[PDB]
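Worksheet: the structure to be examined is printed underneath.
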Amino acid sequence: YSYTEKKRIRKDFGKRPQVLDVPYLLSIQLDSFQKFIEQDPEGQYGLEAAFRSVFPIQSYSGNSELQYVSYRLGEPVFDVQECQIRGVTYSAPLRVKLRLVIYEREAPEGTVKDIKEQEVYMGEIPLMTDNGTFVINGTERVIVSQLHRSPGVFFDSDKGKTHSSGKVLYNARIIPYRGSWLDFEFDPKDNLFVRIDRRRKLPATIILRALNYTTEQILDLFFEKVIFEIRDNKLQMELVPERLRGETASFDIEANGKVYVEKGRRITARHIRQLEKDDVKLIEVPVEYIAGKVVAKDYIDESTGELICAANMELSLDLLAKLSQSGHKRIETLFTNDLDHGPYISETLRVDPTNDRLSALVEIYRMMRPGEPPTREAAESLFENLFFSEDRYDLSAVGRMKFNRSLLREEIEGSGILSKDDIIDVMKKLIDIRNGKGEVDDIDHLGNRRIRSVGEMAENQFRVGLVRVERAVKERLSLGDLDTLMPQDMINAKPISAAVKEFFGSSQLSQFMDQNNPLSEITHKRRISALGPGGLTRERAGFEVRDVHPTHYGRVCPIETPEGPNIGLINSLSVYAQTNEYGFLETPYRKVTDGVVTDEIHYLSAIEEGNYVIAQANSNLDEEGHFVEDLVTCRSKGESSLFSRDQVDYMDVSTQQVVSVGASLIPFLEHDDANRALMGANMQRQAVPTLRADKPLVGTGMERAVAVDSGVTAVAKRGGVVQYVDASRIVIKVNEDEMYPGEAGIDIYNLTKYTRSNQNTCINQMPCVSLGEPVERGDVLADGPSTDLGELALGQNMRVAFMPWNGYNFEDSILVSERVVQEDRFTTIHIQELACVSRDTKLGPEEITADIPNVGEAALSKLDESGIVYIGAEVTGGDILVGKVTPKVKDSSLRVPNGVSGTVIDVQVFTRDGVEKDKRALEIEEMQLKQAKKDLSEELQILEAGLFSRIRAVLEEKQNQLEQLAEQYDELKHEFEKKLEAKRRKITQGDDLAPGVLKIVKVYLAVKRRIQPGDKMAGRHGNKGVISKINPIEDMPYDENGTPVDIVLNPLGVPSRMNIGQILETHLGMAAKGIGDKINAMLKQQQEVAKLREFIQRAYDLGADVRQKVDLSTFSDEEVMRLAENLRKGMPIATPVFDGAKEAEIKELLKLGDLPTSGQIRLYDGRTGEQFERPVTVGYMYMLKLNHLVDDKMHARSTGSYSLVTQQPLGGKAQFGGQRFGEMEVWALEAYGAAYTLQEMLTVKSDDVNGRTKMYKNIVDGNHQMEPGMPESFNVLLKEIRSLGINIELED
Amino acid sequence: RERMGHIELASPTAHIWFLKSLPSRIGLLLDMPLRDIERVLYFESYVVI
Amino acid sequence: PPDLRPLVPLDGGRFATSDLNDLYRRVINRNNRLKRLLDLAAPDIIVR
Amino acid sequence: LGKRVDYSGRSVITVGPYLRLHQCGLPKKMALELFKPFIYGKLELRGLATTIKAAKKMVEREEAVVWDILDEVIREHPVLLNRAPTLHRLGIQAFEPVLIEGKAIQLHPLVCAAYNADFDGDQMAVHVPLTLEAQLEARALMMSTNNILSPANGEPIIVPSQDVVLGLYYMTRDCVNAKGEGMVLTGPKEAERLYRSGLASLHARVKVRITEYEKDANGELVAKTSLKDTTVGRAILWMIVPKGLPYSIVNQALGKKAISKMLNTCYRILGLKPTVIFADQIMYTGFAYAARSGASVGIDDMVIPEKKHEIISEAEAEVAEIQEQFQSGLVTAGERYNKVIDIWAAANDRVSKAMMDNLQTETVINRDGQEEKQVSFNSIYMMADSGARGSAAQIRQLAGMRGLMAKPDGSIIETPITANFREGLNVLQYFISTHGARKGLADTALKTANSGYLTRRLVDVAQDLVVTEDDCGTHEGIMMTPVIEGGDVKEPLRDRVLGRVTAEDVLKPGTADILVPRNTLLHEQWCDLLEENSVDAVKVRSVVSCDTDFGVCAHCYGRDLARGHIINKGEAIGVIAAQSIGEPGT
RNA sequence: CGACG
RNA sequence: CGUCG
DNA sequence: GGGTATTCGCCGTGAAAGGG
DNA sequence: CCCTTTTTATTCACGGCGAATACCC
Ligand SMILES: [Mg+2]
Ligand SMILES: [Zn+2]
């Protein structure tokens, strides 16, 4: 085990061993930006594909070529720790190298005159940190992914939703990556129409005539040609045995003396078998079958040159008589059917007079541009750049792959441009669906949805910026002069900077990250939202879009969705779920070869899951890779069925593959309902870190992955020993085998102390290692917020009993004792931010100088000679912190709002280059330079001692070595002075501000919020509720030992809501506390070591084939006492979500710790002091605290400010406003009488600016009488309707 | 709050609430469909007076 | 009236104003452009 | 229509079980903020402050002088409590607030069934009336003691939800053997003394001497003394029951509907004044005995039937045999799927019946020699049988198998969930349940907005109908009769014509005489004669067949289902009708 | 005017 | 129903 | 010579920014 | 404080009401 696991071993109850380790949870955010940053020689992904899509460019009649050479990212002057406290954007400059050449005259491939190569800077791109965040304006920002539809071709349908008839209607839809859509819909009248970008209707012959196709090159593709020949008597057609099945007998079918089908006889298999056996070619057809066919090709004459008839006409008797008497030997037609084929092309050709390509182009230009008149050349250019241009219509490799996979093509590579045969193959696939031999697809399948990360959205925004820059330089180079000045200032970096500031700033997917919990940060980073730019609308969603498809096994967690307006669209990614190359999702599966489960894994996509059969993870093995049972449940194509032993092809990896990392931390997940687990997973994300976060007794084991995967703790980069322990920094000296020959030496880890998060929650990192402790790589060093020795510690645990206690737990309420208040458990520190902006002001600018009027004599004792409040003074809401004067004397001092009272802990002063503070910012700069000097002195004292040891060990070869080390010491002191000057220029540099401000001071207040009746506390199973009354200690129930119960819950929610996993969690916590009390009983008195080690070995060997298998014989005598100290408060239990502990193991753990089997001990009353008639279920449960404090909800207003557009009070808590009296409250008042109640509600309290003052004066003088008055909102409405051309007045 | 102002118009214009009222008031008062009123108001065709 | 359309002077790089005041300013601008156009004996298509 | 108001607040609701029905709990800071001009006027009239500015400086400095002045203004001044979703008239009620310590409002548990507000972090708004007429309208019309009936039907809305009904079910129950069985007592006070002393049990068959009062005479109440075999808990609860009710309402099982029928009988016999004290005394006794009960859940309370695995084995054998018969080529799949789902439904019903028979009969207690079988004292069975919290289907899904989980597209999978919530589950028995849960959550999240839009459309249709007349006189009407769908009855004759004036005389099929006059009200005594005569159809005046111009009269409507008398003139009944229609639409 | 519960 | 700009 | 059934669209609710 | 030219082209459910082509006597 590692050094962290040897401090406290968490007992596991899993019966099945794991084969694949849990990977990095932030891999979907880190690898995409890593591929976006680095360069690739193929130019497929990253900035190379964005620069290759624009470059090279060529101007018309200019002979100027601006090509691409290379590029290189720059280093920022500020790190991550400085932009979070300064306010600047953490970004890096982009350095690109271009080359502009010029050709000669009348030579397109001539020689050059001169080369123009330089280094051009185009904008600063924001760099991603190691945690996956972006510092835009001093706040860490996380851009979530986007779940959109993959580019290609799909087939939708409606179940008679448009027409009143009961039938089906199919439609094809082509979705490109960047271009126009192409809809091919049907009709109930058997027609085809084309819809492009939701424009007007257009038949399919116009898009076919515009692709250089004649009439004879259309009907031969969708139908089979039938050729008639002239014989002596009873002229005949050819016969196919597979083309006369499903039609009634129209005549007497007879050939060569044997009757096949008589008159009115249905075709059976024997008649068609005899027809296939005979296969004769001379069979006659009578004359009434000729007129039912149509014309396929127009008949031309070889003697007179005159046409007989046109194309797609009706066959008549005079026409066939003229065709027989003229000499036309070949008579062509097509085949008509009702159950096998369909004459849709013949029906489409008779609903519009469009015959040639000219009228088709006129109709195209009329549908595209209804205002401009049609023409020939511009319409041809429009049809050229609609679908046959890579600059306006381009697809990626995933679009070409989905286009070729839907049309049964073996090629998965293409050019990304549409051709003429693609529409033919789409229409041929669409006809077979309507005919009956086709199948329909679905949108909700995960094989048709694609996840777009930030590395593709940033590439698209950079491509938009690059095409804007090349359009601007193309419009500039059309009239500018050449070989004049170096191409460095002609490229404007302002559109690219504006594009990346619009993308990384105000965007639908670029939202803030709530830093109230590390699990909340991990869930926000691993968030797959279907909304955003290029997706769908939340208000325009339906039933099936919010519904989850059964193909979401292992890729989407089914119990983590925000309930409310957007449920099923902001779903999270699972644990073992990984992205694909094209942008799909894949899950690992154990390969099963001839019954032997191989330990290797294979990632299968969504479309590859249904092609194979996958078994379940809950399958017993005989310790050899074989199945101990013959019949096992599997899944074939989306349903559960029983399969054999040989037919098993794959197997799941683990039981935690379906749920995410937010739902994996809930113990006993299989005993809870889906809604209760969903509410518990939603409330676990809203956890608030307490003062002393302690370990959970009943856990899962993935809390360490949440602790070490999120950047909220401090881990060791290289293994070594700890040299200096402090609350501010940690000095660790590395070992010899990991020491680089060119490195600086030891490593210094800085600890953030009392910083402000995005949710006004205090976060800090406290160290846990001792002085002189050996650590290794990957070991934790400091516990951050909600961290206990490298484990996620959300809330606290206490005694929980399920009994009704005098109605204080009626619906969902929680009765908490005073022992929780006295032990300082649920106290939370909150840090707020108060700023003061001093801008320009005419006739005296805003300053923070002395002699501020309208003050008191007590305000001078709290402020300095300047006016800034001291750090560490307890203030009250309504005092004066920053006294700012505004000459116009007018006072504009910053005051504290009522309702908050904290302590000033940090004052940040940001001054410009014009006005510099003399006593506030200068001492901050001195403290930062002193801290940096102390850090570099502590880092180089070891190197100075090593150089002193070297000069003592060394002191001609020895004289040359002495001169070598002497000049090395001179070079070391020279680079020391250079590094000191660089640090002095870096710290004392300054910053840039907005144009208009002078200086910005910020005061941080730290308020200590305790637990009070009115707060909201819950658990991990969905037992939400509030606190009613803080009960005393002597009033709470107690056992025979006298220990009072801290929290009394309500057992009425157990039959109503199906969450009984909390009862198993309470019993397991009671057993763990009994084991911890039996351990602590051997530590309160003087005991030995071997008996305690034997009891620890007995506590870790319950049996039932566990996978922990610890060995206490290898532990020394110094670590056993530390383990007993860490286990004297309770032993942590690891319980997976589906491989959890059974009830018999809980009964054995209860019997081991001298506890009863049922777990219900008899409790006595606290007030009266008598035994209850029934035993009460009492134990230990892990409770949490939500961010629904009662101090942020209570608000009251009697008199306040009003609006200016209307005479109505305001609304909210930050502004002094009142509550809203909605229309339903007016309806409820109208249900009663409430005449004078409604007269005073909306006329006296809101309107009547001269009447409410009279009402206030009447209340002051002691008169409860009001006036009706006149509402001002009705006067505003009367003035608003009179502003139009409508007159309205009042009549008397 | 009760004092108002007025803006004169050198060229006359039509109203919107009496044009797209479904049915139109001008389309009901005159013997004309709505598309010809849109053609005259958007300067597409003349009318003989 | 201007009291029904409040215009609070904000502090920043851009100016905060109402959309109805901008629409009325555009209407007055178009009316003043038409008034300047009628005083120059303009042809039919430009006044159209 | 919707404006922001002054003198209003908003906080988090709290139970506060020590309060009464006509009062609530208000914090000191909210009572000091919402009553600033009243405190200023009291300081001006008492002659303590010099001016209004001195009173403001005395208020905002947190002095101990204006604290007892608040006891004179928050004594007889009611406030208007309101929830943010409002569906009908019971969402806005009036309470007399008291001064508590904290930052939360204490909402009474008896009005939580009308407010539909649980204590999982819900918020409510409070308003302060200013006009004297507004205070008198809040006291006389919008009070919580005056609005105890539902606006849609004549049923009481003040019902014990989960805890008081569980306490009254645990206190009043029959046992076969307990401490102190077979002794006769002299009164209920001796039974309460024996229960408090510990010499006798709570659930024991004893004999007490009770005196019940009847009101068969006009002007006085007679009394009768009898000795009945009852329980000690029923003898304790008899002291809560006043003299107007007999002993037949106490000696029953006292489930959920029994307390509602007892409160309805107390309202229809005594009135409004003794009922609001009786409901508070019932709630106090239930909250007092809920701590003495000590009901808890656990692992041994959810029993498992030992014959469940045999039924599962024969069901799996039958599915395997019918699958072999399908694969042999005998029965097609379209009937085999129906046969599989039918035998799985039969096996689920057999497992549910075995689980119910194991739950209701599991405890045997001996008396003398041989043993006896009675109703079990299990906690989950006591919470499910009394109707406290949870229906029988959730207990069937908890202990026994939950059945078949259907697909959201319309179909249902032929294999059900074998294991229950007590046993372990795999990921295959947890996927379709999440599908159905997400479907139900999206369905309720869309249908609550659809119901809100429906009731918003439905209020504005009948928003201008005020009763302006008392009697008009019409000869037309509707033919009121209980409809028959084809099977048994669904709505009886008593709940269709209760409180409505008939149109003409009813013809008797037997003797053909006149029963009722034309313009008369149908109270609770004429319906007994109407069901004893066994009439077919009664010509009753309706709202549609009225003749009053611009509104209806007091006779074409009938009873307002809120009071025992007729509806007064000038009541906007259309808004109440739209609110009672739009409320259970969710 | 958008995000979140 | 609130928070933010 | 003359008219309403069927269908298909439109509306109701929940092309203009850049420098001097 | 003012003109112009090369193409930003972006996706609900259900119901009420108005308008251009047609078969039959
Ligand atoms: Mg609630
Ligand atoms: Zn009437």
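Chain A is numbered as in Swiss-Prot, which gives 3-890, 913-979, 1005-1341 for the residues shown.
In case you wondered, yes, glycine gets a Cβ from its N, Cα and C as well.
In the structure as shown, the Cβ atom of A:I561 (mutagenesis position) sits within 10 Å of 30 other Cβ atoms. According to Swiss-Prot, the experimentally introduced change A:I561 to S is described as follows: Resistant to antibiotics salinamide A and B.
One mutagenesis experiment catalogued in Swiss-Prot, A:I569 to S, is accompanied by this note: Resistant to antibiotics salinamide A and B. Around A:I569 (mutagenesis position), taking its Cβ as the centre, 18 other Cβ atoms fall within 10 Å, counting all chains.
The 10 Å shell around the Cβ of A:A665 (mutagenesis position) contains 25 further Cβ atoms across the protein chains shown. Under mutagenesis, Swiss-Prot gives A:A665 to E with this note: Resistant to antibiotics salinamide A and B.
A:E813 to K appears in Swiss-Prot as a mutagenesis experiment; the accompanying note says: Disrupts the enzyme's active center. A:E813 (mutagenesis position) counts 22 other C-beta atoms within 10 Å of its own C-beta, drawing on all protein chains shown.
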Whole-number Å value for how far A:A665 (mutagenesis position) lies from A:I561 (mutagenesis position) (Cα to Cα): 7
Residues from A:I561, A:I569, A:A665, A:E813 facing chain C - mutagenesis positions, CB under 8 A: none
Cα-Cα distance linking A:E813 (mutagenesis position) and A:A665 (mutagenesis position), given in Å to the nearest integer: 26
C-alpha spacing of A:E813 (mutagenesis position) relative to A:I569 (mutagenesis position), in angstrom: 26
Chain D neighbours, restricted to the mutagenesis positions A:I569, A:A665, A:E813, by C-beta under 8 angstroms: A:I569, A:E813
